[PDB]
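Trainee: This structure is in structure tokens; I'll ask about it shortly.
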Protein chains: 2
Amino acid sequence: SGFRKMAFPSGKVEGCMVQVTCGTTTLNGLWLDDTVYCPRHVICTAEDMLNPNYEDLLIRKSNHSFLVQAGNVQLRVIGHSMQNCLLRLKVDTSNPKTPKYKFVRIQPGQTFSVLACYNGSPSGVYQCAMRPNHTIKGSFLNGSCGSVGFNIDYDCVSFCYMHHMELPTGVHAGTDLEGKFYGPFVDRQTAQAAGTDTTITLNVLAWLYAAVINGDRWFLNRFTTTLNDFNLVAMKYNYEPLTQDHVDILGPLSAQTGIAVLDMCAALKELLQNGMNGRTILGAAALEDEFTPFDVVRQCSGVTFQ
Amino acid sequence: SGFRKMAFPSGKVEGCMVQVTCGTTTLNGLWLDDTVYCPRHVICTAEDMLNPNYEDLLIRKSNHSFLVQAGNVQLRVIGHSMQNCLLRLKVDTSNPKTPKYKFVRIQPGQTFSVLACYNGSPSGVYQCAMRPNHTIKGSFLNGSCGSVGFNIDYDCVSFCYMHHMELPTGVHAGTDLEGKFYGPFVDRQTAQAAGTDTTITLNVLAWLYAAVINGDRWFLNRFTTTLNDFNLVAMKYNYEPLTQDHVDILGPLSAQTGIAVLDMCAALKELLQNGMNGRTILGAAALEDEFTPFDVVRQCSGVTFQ
């Protein structure tokens, strides 16, 4: 029983974190096999950031311009390329701790674990979601650049995020592990701001199913609804429209609770229209949208509470 | 910026988890040096649990009664004792991955990371608090017994919890690493239930300070209050009384925000009396009590947002 924001065990990833220094800037890198991946802005000075030309800045550097430390040991750099907004440093040593891994570009609404690091030392781990506006609502301080996000499937680490920057609203922006940004953001100092966000409807519904599997059905009602009718309500409350695809996804959860997806949607619209009346769901006072349907099945009993 | 329920990196602990089987029951154990620690109810049958005599049940077993697996490797048991509600199995191999560690008995209101495990394989990590009623609000399914709770200080793992059981309300109960239960609970099947709980006032206040450090002060007011006056309000709302000790603890946070502790208390009572008026704090719709003051300084900037 119970339900919590659960992160994946971070061990396989801790073994990959290193420190990367170039001139006066130090940040975190990811050491897999004989390559270290980090944000390219490690080669910038404060004023560089105002309008960097990374191609121009990088040609001016050599292999010995970079200092990579793994714990107490310095790794020798013997090559370097820029891949999009990332640097790849070839090093003279293969990481003995390299887990089986892939690089995946995550979709909005999906969740992942973040291992926050400073100076190449893991400091904490937490779960978060890729917002519709392509930001994540993280917890990062200075020096966290290079921290990564990942999921774990069997023994395989799927790396999906590397942290680059914080936006004026205190939310965070970064790239996948090929250095392509999530969202319309760039790695330089500008007036860029998060676009307006929206609530992840599929996740909220998943979470309501979670509440039921865990023996709670107070918010339910006798009504059902049309996709179209639900979506008129969604618009008004800044929720993403529900699509037939999302209804299909909620299949398995619908079956194990015996609650038709569109009936759940009827409950959801009632909650949005009537508020929660000072009550809680899964201990929360407002609707939660950072659990996917996958997260729910991961963590919940395969047997519902009644 | 940002603020999240942050768990400690779980790597040092993952390296210690094993599987312990006795007869038909399998659960998790903790392998440090040449000892494996697990819940003693691993030696019970379903009906045994109704009224076990652990002394009587254990004398009937031998070293070869236990099967310990670490990944694919079976560890040979060569001794066994009961320490309170725990079993200690001496094994023929010292765990090469044993971190520097201590066993500490945590106090109510304090927080820790939980590594949820099944069949000796870590499945997820999350943060939680020891409730005043000595339970934790965890997320555990069948087979999670033996999962542990810990904090990390420098390189030293402080183990503070081992999971034994779930209570009728779906909250969880377990022991410290000497096998002494937190709370008035016992490891057998009975009508035991969680006592009534209360909100952790010191943590709520810490969290309000966190909101300020992060640039939010909407809930503040021009008033101050007496310890006594605050506590009359606390009683009515099922919050723990505030004590001079708690005011001292909130010192450092009070200094860096420039907000007198008792002024913060005035804000708190206003919030409790007036509700949040459909607004949020740190993104939450109700007051949060699972962050200690220590957690706040850990994760927040040492420089407040303005």
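The residue numbers of chain A are those assigned by Swiss-Prot, with the residues present covering 3241-3546 sequentially.
Keep in mind that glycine also has a Cβ here, set from the backbone N, Cα and C atoms.
Take a look at what Swiss-Prot says about it:
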- A:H3281: active site, for 3CL-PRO activity (ACT_SITE)
- A:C3385: active site, for 3CL-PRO activity (ACT_SITE)
- A:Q3429 to P: In strain: Isolate BJ02 (VARIANT)
- A:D3488 to E: In strain: Isolate BJ04 (VARIANT)
Trainee: Compared by Cα position, which of the recorded positions A:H3281, A:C3385, A:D3488 is the closest one to A:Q3429 (variant position)?
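Mentor: The answer is A:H3281.
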Trainee: Within 10 Å of the Cβ of A:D3488 (variant position), how many other Cβ atoms can you find? Include all protein chains, please.
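Mentor: For A:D3488 (variant position), the 10 Å Cβ neighbour count is 11.
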Trainee: Using all protein chains in view, find how many other C-beta atoms are within 10 Å of the C-beta of A:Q3429 (variant position).
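Mentor: I get 16 for this one.
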Trainee: Using a 10 Å cut-off, grab the number of neighbouring Cβ atoms around the Cβ of A:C3385 (active site, for 3CL-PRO activity), all chains included.
Mentor: 25
Trainee: If you count Cβ atoms within 10 Å of the Cβ of A:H3281 (active site, for 3CL-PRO activity), leaving out that atom itself, what do you get?
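Mentor: A 10 Å sphere around the Cβ of A:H3281 (active site, for 3CL-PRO activity) contains 22 other Cβ atoms.
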Trainee: Rounded to the nearest Å, what's the C-alpha distance separating A:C3385 (active site, for 3CL-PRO activity) and A:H3281 (active site, for 3CL-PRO activity)? Just drop the number here, would you?
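Mentor: Answer for this pair: 9 Å between alpha carbons.
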